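Below you'll find the structure, written out as structure tokens, and then a few comments.
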2 protein chains.
Amino acid sequence: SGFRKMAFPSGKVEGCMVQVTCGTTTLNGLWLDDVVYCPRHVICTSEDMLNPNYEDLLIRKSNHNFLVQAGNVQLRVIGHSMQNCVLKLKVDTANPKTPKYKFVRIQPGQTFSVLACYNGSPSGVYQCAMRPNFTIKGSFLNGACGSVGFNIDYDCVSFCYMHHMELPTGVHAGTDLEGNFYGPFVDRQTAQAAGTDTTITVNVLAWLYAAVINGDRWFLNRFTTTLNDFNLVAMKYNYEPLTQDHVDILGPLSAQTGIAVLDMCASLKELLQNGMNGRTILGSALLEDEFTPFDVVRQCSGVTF
Amino acid sequence: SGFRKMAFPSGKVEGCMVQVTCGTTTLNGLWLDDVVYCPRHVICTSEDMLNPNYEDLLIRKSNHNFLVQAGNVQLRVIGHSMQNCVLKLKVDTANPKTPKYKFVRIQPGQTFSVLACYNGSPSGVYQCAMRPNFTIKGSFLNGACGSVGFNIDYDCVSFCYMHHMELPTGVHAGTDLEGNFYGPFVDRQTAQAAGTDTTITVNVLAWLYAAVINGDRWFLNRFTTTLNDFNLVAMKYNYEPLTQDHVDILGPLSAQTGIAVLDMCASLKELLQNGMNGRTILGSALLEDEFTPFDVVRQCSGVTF
Ligand SMILES: *C(=N)[C@H](C[C@@H]1CCNC1=O)NC(=O)[C@@H]1[C@@H]2[C@H](CN1C(=O)[C@@H](NC(=O)C(F)(F)F)C(C)(C)C)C2(C)C
Ligand SMILES: *C(=N)[C@H](C[C@@H]1CCNC1=O)NC(=O)[C@@H]1[C@@H]2[C@H](CN1C(=O)[C@@H](NC(=O)C(F)(F)F)C(C)(C)C)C2(C)C
């Protein structure tokens, strides 16, 4: 029993973290095979960040202007290339700790673990969801850029996020490992706003199934609803519309508990309209939306890596 | 910015997990140097767990009755010993991945990371507090026993917990690495209850300082209080009494924010007496008590390992 926000074990990713310095700017890099990936703004001075021309700035940089350190050991840089918002530094040594890996661009609503680093050294690990507005609710300070987000499927690490910036609301933005931002964000120090932050309905439903499996079931009411009637309610509370694809992904949890997805929708509708009346669900006084159906199954079944 | 429940990077601990089987019972073991530590109930059948005489049961076991596996490789068991509620298996190979480590018995209110394992393989990592009633609010299924709790201080791993059981309220109980239970618990399948679950006042205060540092400061009121007047309020809400030692540990956060601890106590008093009126603090609709002052400083300063 019990249900906690759980991150993947970080060991495979810890062995890939390096420190990248260009001039006076230092941040984290990810060393896989003979390439180090890092945010391209490592080449900026604080002034350049206000309105950078990355192509012009990078032209003043040679391989010897990038200092890459793994622990106390220096890596020799033998090439450099800019791919979208990431810089790729070719080094003369393949990382001996390179895990089996792939680069994935995740969909909004999916979750991943973040290994927060400073100066190439891991500080901690936490779980994040890619929100529908393509921001994450992270915890990052100066020097955190280059910290990565990932998922594990037994022995394969799927890297999906690299940290680049913080928006005025305190939420975070970054790119996939090809350097393409999630969302409309640009790597420039100018006012940018994320857009309306909607709730991931299929994740709230998965978390209510997690609650039932854990014996927390006071909220189960005597009503049912339809997809269109539920969505009329959900859109009023800034919830994402629920589709048959979402009902299908909830299939294993609905089958395990015997509770039809539309019956759970009707319980969610009552919780939205009436609130929780001072009660809690899985130790929370709010409806939690950062657990995917996969996270609930995995945790309630003990999937290992 | 941002404040999340953050676990330590788990790599150093992942390299210590092994699988221990005795008869038909399998659980996790911790391999450090040439010793594997695991819960002594690995020697029980399901029936034995109802009222076990561990001394008599262990006498029917020889070294060859313990199967220890690290990945696909078998470790040779050359000795065994029971120390309190843990079994210590001497193996013929020192773990080549043994980190710098120590065994610590933590105090109630302190936090640690849990690397949840099944069959000697890591499943995930989460942060826990040792509650004042000596239980933890974890997430564990059958086969999780032997999963450990730890903290890291740069390169040294301090192991503080080994998982043994779940209580009727859904909370968890276990021992330090010397096999002594935290709390009054015994490793027997009989009705046991944890006792009143009080709130860790110094941790709630540290989390309110984390909120202020993050710009969430709607709750700061115009009052102050005394330690005795605050404690009269706190004891009514099942909060632990606050002492000058706690005020001293809060010193760095009070100095950073300029907010005196007794002023923060008066804001906490109003939150207890009035509730949050539907508002949130750091994304929570409840007062969070599983962040120590050290966790807040470390996260707000970027301490690395
Ligand atoms: C990389 N190490 C930091 C991480 C930031 C620092 C504070 N918390 C974080 O997540 N990245 C930056 O400092 C990036 C970097 C320039 C400016 N910047 C920002 O995150 C700024 N944000 C914005 O300008 C905004 F609002 F548009 F998103 C900052 C004001 C410092 C938070 C570049 C090149 C984007
Ligand atoms: C070890 N792998 C499991 C972990 C348990 C299983 C469910 N969630 C967990 O944390 N440990 C046990 O099964 C231990 C073990 C016998 C019984 N047991 C329990 O946790 C039981 N609890 C109690 O009897 C109680 F309430 F007193 F704490 C159980 C009913 C299975 C939850 C021994 C030797 C204590």
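Going by Swiss-Prot, the residues shown for chain B are 3264-3568, listed in order.
Method reported for this entry: X-ray crystallography, 1.5 Å.
Cβ coordinates are placed from backbone N, Cα and C, and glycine is handled just like the others.
Sequence annotations record features per position, and here Swiss-Prot assigns active site, for 3CL-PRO activity to B:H3304. Annotated active site, nucleophile per Swiss-Prot: B:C3408, in sequence order. For the naturally occurring variant B:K3353 to R, Swiss-Prot gives the following note: In strain: Beta/B.1.351. One natural variant named in Swiss-Prot is B:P3395 to H, and its note says In strain: Omicron/BA.1, Omicron/BA.2, Omicron/BA.2.12.1, Omicron/BA.2.75, Omicron/BA.4, Omicron/BA.5, Omicron/BQ.1.1, Omicron/XBB.1.5, Omicron/EG.5.1. Natural variation at this site is recorded by Swiss-Prot as B:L3468 to V, annotated: In strain: Zeta/P.2.
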(message) Are there any residues at least 6 positions away along the chain from B:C3408 (active site, nucleophile) with a Cβ closer than 8 Å to its Cβ? List them or say none.
(response) B:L3290, B:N3291, B:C3301, B:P3302, B:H3304, B:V3305, B:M3425, B:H3426, B:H3427, B:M3428
(request) List the Cα distance (Å, whole number) between B:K3353 (variant position) and B:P3395 (variant position). (result) 34
(request) Using the structure shown, find which entry in B:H3304, B:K3353 (the recorded positions) has the sparsest Cβ neighbourhood within 10 Å. (result) B:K3353
(message) With every protein chain in view, what's the tally of Cβ atoms within 10 Å of the Cβ of B:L3468 (variant position), excluding that atom itself?
(response) 26
(message) Validating a neighbour-count step here. Other CB atoms within 10 A of the CB of B:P3395 (variant position): how many?
(response) 21
(message) Please report the Cα separation of B:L3468 (variant position) and B:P3395 (variant position) in Å, rounded to an integer.
(response) 16
(request) Consider only the recorded positions B:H3304, B:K3353, B:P3395, B:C3408, B:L3468: which of them have a Cβ under 6 Å from an atom of ligand 2? Write none if no residue does. (result) B:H3304, B:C3408
(message) Under DSSP, is B:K3353 (variant position) part of a helix or a strand, or is it coil?
(response) strand
